[PDB]
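Participant: My questions all concern the structure below.
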Amino acid sequence: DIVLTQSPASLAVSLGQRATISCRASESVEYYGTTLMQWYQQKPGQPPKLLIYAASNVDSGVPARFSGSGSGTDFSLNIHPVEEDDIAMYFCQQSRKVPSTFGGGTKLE
Amino acid sequence: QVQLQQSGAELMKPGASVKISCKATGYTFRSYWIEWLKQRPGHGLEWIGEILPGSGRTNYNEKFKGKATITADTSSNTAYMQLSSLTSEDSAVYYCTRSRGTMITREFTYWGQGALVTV
Amino acid sequence: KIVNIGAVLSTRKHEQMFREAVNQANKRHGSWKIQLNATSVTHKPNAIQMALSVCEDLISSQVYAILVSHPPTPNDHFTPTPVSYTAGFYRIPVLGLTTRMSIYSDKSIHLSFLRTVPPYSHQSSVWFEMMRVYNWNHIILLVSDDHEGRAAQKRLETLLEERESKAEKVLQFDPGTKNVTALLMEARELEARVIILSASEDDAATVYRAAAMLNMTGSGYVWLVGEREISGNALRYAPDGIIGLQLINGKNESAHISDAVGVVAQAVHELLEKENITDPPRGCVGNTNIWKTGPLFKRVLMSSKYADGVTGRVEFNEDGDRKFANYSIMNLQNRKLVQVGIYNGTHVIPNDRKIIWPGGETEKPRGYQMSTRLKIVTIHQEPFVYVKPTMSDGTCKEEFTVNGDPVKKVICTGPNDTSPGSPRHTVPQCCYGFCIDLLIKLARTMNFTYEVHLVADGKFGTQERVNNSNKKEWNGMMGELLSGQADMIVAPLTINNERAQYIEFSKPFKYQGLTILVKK
Amino acid sequence: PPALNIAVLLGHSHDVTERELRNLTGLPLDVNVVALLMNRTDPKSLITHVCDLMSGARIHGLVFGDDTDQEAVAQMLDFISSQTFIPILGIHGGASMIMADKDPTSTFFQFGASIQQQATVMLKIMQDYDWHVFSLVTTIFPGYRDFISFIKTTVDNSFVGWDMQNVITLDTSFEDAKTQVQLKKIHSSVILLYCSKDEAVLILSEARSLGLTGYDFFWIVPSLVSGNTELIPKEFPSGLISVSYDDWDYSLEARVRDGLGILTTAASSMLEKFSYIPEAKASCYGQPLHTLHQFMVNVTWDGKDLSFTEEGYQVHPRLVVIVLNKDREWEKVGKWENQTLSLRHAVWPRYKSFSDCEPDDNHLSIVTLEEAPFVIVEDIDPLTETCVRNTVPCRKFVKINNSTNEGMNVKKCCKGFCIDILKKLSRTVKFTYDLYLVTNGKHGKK
Ligand SMILES: *[C@@H]1O[C@H](CO)[C@@H](O)[C@H](O)[C@H]1NC(C)=O
Ligand SMILES: *[C@@H]1O[C@H](CO)[C@@H](O)[C@H](O)[C@H]1NC(C)=O
Ligand SMILES: *[C@@H]1O[C@H](CO)[C@@H](O)[C@H](O)[C@H]1NC(C)=O
Ligand SMILES: *[C@@H]1O[C@H](CO)[C@@H](O)[C@H](O)[C@H]1NC(C)=O
Ligand SMILES: *[C@@H]1O[C@H](CO)[C@@H](O)[C@H](O)[C@H]1NC(C)=O
Ligand SMILES: *[C@@H]1O[C@H](CO)[C@@H](O)[C@H](O)[C@H]1NC(C)=O
């Protein structure tokens, strides 16, 4: 299996500038030209929502302020400008090796 | 449109067995996999097992091997989770998710409401 | 100056026996700088994992041959497939020990496979030899339609080609079938009574059950089966007096190991006297070319004529099999297997015991019942065969001739017109004339009965193509005779080469030729 | 409308690039592909690559195309297919070799033609050039019994009246005590051969020494002996007709597009009957209600009938007839239609065997004219596409239109008094002729 790790566990950033989150994987998750990594956002009391798939392509129906990039065993997610949408937790899921695993979560304020 | 619905909350004495029903009402039920997930109180997620309603093939995770059973009925469009020998660590929320067959990854798109069990 | 001999055996004790056998075989030719060494492993449950383990472990040690042991599991045979494929990629010879299926004889697929036990097809030779001794010359062959069944059928047909005789019938059922009574009825309708069977244990049990239901185990029936059909459930439910076979020391794993090691060592030493010798490739990864001298080593292995063996001299035929194996001939005497003979390498030597046949008779039975009720077929000629409608219902008006001879008549059932005119109208009629008098004389002399019926269409018979499959077929009376709807064509039939090739005529009863009719 | 995650796997020697493989409409279902290129394969690299491809995505098919000449890759692919339940297609190189018997539970289909289809094409050539007297030389290479049985059954059910004089099997070691007598028995002009490329050299050398190779005798061999066209031994005479596969005009991109089309069409047709599509195994390691066999017997794609037979072969392959010209290279002559055969050379030319050490003069060109009852001209019977057995072939140059000088050599049938005289002279003086009617005018005037 692959074990993910998100840093920082808890982040507090002022509204307006930016916010950065990293999720480093234990092993390479590249699968013949397409890195496998997805990001989630889950409001409390609600199921999580898909944001980014393939670590570089944004999901239809989401604001353009959300983006992600990375390669190999290191990936990062940055959002700008900071607004009232980035209040929930975030998770990173890998799909290179069965079974699929999730991260530790990170809230913003 | 694809919509998924589950049962209500559960609360039994420790040592019992519970069933969770997931109903698919937006597509051809005998064509897409159904995955189950467990969420503890806000410190992570895991993976339980999946079932193809059409052929009936089933896959399980090693940790949950022999503890949970997945059965599905092609007539009622229902997926049944069979928990056995509940303990103090089984208090969690259970989701049923289904992907869409259009991409090369294996992502989770449509999510259920989720049921909370307590021992 | 070392030579390795790998071997994929089943038990650790068997591996120890293999190592000791190699060490002992080091001495028979002496222990020079050339010294044999042994490397073995065990079987694994997953084919894909085993096909990697063989490559890594055995090939990384530059082996010269591989031995397979075929552990006993419900997965049946097809266990040495992963070894044969990987070793045949590099043309490294493989010696089988207990696997007996017929697929491995095909050298197009398995390129470098030799084995010391004959497959499931030489039972065909044993059966053909036993047929000659007991003078049986009509058999009904029963085949499973699988590869093993097709191999057995082809072998038996090739053997019978020399006599230029054809087996009476060859029925083919489907593996794992549930109901076979439909085929067993058509088997019953035939003259012959020697039944030859070739199928797995489940199919053997099912056919035995159906035979018990249809009561086909009485006097005159002779059963003749293989090795598989007298084990397990087939032997559990088997009619008495059934004659099977067996292989002597065919499950003697230690004896087979010793024979194989001896043959390999002798072949290697014989090859050492020759030159132009390379060394086997090393590692599964990075090497793509074949072993240069692999075909030469395999040719040397094939050409060996061994002398000292547990089961005697072992020599390999053209396909890379075993020759001259001593079988045993058993008889199920009151639900017990008792030997009633032994099959010599090329002859049959009966024992002194008693052969109780299925009925219980102590005398050998002959199954060939001739059909004493024939189906004659005839046509409407002008002066030979007249056709007359019946009087009231299945009765013929009894006329008189001018010589005082009452006209002899017999009821013939036929149609009124052809298919475009009369789709289906079959009504009894009355037939009399020249050929009918001849038929009555023949029937009186030969002591048989008959049933005269006319031919569906109105042609004597020619060969004409069909649209699909682009093939030629017979029609008319000849087509009715060859298809089995008739037994004798009492009609004005000409003698010529095209018909003589496919049927047998008699001496002519009328001489004539062709002429022209005109109007005057 | 779920998609298929087909994986395309090719070799380095081909000029195909991964970008083109990933880019390459019209398919009934969407197909996203995964492409990797690798050099010469080995029984462990194959398995490692295949197991890696099945981890991370639910692979639903495979298209394997190679470049080498090793005939164990086909068997390895069949074994992997039967162990993992993945429909595998053969395309090029090693995988295109035809394997006779496959496991009943394997879904491995190949592009290529079997010995029956090659025999049919060879007999068609012989019929089209009026070579009705022939022999048959086969060694003990596997499959010779199938070859002989098929040829016998085909001859027994024809309209042309083949005269198959001999059926020879050289079973010994070319000991010259029996093989020499056997080869002396042959006196025909057309010989079909069936042996491996190593035995073919020995047999052809023996026949050349005996005198069986010349301007007259014609040899026809299957694709078994005329294998890789880069390696041409020195004992092959110039003029050796053989049947092979179409490696000239069939582009690899066309091959991979047709593979994707077949897989997508079969999956689409199977989605209607049952609402689930077949899928690969969970993993290679560890520890089939419905299969695709019934859904690949009838499939149509752009008018091209891509149906597979009930045994695992293509219904309509693309064979090509090749000959070895005087330059010691295999040159394509005619191709194979859906059913019939087209030939570029209407009149079969004469090729100089070896160094043409003995030039020919027995072949003559003869000119005649129609004047009954001495010469009678009739059209060719279309029922058998052959002149009736009491006539001899001719040819006449008829211009299509008067505006241009281009025309066709129409082939007819001739008979009469002078023709009987000519056949008697040919039988007695022992020569061969090339009859053709005159076009310029009547008998003669200055
Ligand atoms: C000899 O065989 C043994 C197997 O017991 C193996 O460990 C060893 O490496 C071999 N040595 C040589 C020189 O082949
Ligand atoms: C059962 O066996 C008897 C033997 O006397 C035979 O006459 C009878 O026909 C058999 N039953 C059937 C249904 O054929
Ligand atoms: C066993 O077979 C061998 C053939 O190698 C033969 O010589 C021997 O006589 C047989 N044993 C018998 C017939 O008892
Ligand atoms: C296959 O690829 C390279 C480049 O084509 C070739 O030179 C070499 O033989 C192989 N390399 C590896 C790492 O297998
Ligand atoms: C294949 O299916 C098509 C459906 O349009 C049908 O027209 C055709 O006759 C079928 N062919 C066979 C051989 O069944
Ligand atoms: C297909 O075969 C038929 C029958 O011989 C023929 O009429 C037709 O022209 C062929 N089609 C092609 C494209 O050659």
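Using Swiss-Prot numbers, chain D covers 31-54, 61-323, 330-488, in order.
We read in the header that electron microscopy, 3.4 Å was used to get this structure.
Even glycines carry a Cβ here, placed using N, Cα and C.
Quick paste from Swiss-Prot:
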type	residues	note
BINDING	D:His44, D:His128, D:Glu266, D:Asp282	Zn(2+) binding site
MUTAGEN	D:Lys233 to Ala or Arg	Nearly abolishes inhibition by Zn(2+)
MUTAGEN	D:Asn264 to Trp	Nearly abolishes inhibition by Zn(2+)
MUTAGEN	D:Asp282 to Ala or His	Nearly abolishes inhibition by Zn(2+)
MUTAGEN	D:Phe416 to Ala	Decreased sensitivity to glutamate
Participant: From the binding-site residues D:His44, D:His128, D:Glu266, pick the residue whose C-alpha lies nearest to the C-alpha of D:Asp282 (mutagenesis position).
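Facilitator: In terms of Cα distance, D:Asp282 (mutagenesis position) lies closest to D:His128.
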Participant: A 10 Å Cβ contact count, applied to the recorded positions D:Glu266, D:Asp282: which residue has the minimum?
Facilitator: D:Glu266
Participant: Nearest to D:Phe416 (mutagenesis position) in three-dimensional space, by Cα, is which of the recorded positions D:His44, D:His128, D:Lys233, D:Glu266?
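Facilitator: It is D:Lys233, whose Cα lies nearest.
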Participant: Return only the integer: C-alpha distance in Å from D:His44 (Zn(2+) binding site) to D:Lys233 (mutagenesis position).
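Facilitator: D:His44 (Zn(2+) binding site) to D:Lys233 (mutagenesis position), Cα-Cα distance: 26 Å.
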Participant: D:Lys233 (mutagenesis position) to D:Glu266 (Zn(2+) binding site): how many Å between their Cα atoms?
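Facilitator: Here the two Cα atoms are 14 Å apart.
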Participant: Cβ within less than 8 Å of a chain B Cβ is the test here; which of the recorded positions D:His44, D:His128, D:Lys233, D:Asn264, D:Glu266, D:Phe416 meet it?
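Facilitator: Near chain B, no listed recorded positions qualify.
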Participant: So which of the recorded positions is most packed in, judged by how many other Cβ atoms lie within 10 Å of its Cβ, out of D:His44, D:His128, D:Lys233?
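Facilitator: For the recorded positions D:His44, D:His128, D:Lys233, the Cβ with the most other Cβ atoms within 10 Å is D:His128.
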Participant: May I ask for the distance between D:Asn264 (mutagenesis position) and D:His128 (Zn(2+) binding site), taken between their Cα atoms and rounded to an integer number of Å?
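Facilitator: Pair distance, Cα basis, whole Å: 13 Å.
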Participant: So how many other Cβ atoms are close to D:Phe416 (mutagenesis position), meaning within 10 Å of its Cβ?
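Facilitator: If we count other Cβ atoms within 10 Å of D:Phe416 (mutagenesis position), we arrive at 14.
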Participant: Quick one: what's DSSP say for D:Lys233 (mutagenesis position), helix, strand or coil?
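Facilitator: Assignment for D:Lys233 (mutagenesis position) reads helix.
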Participant: I'd like the Cβ neighbour count for D:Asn264 (mutagenesis position), meaning other Cβ atoms within 10 Å of its Cβ, all protein chains included.
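Facilitator: The Cβ of D:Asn264 (mutagenesis position) has 8 Cβ neighbours within 10 Å.
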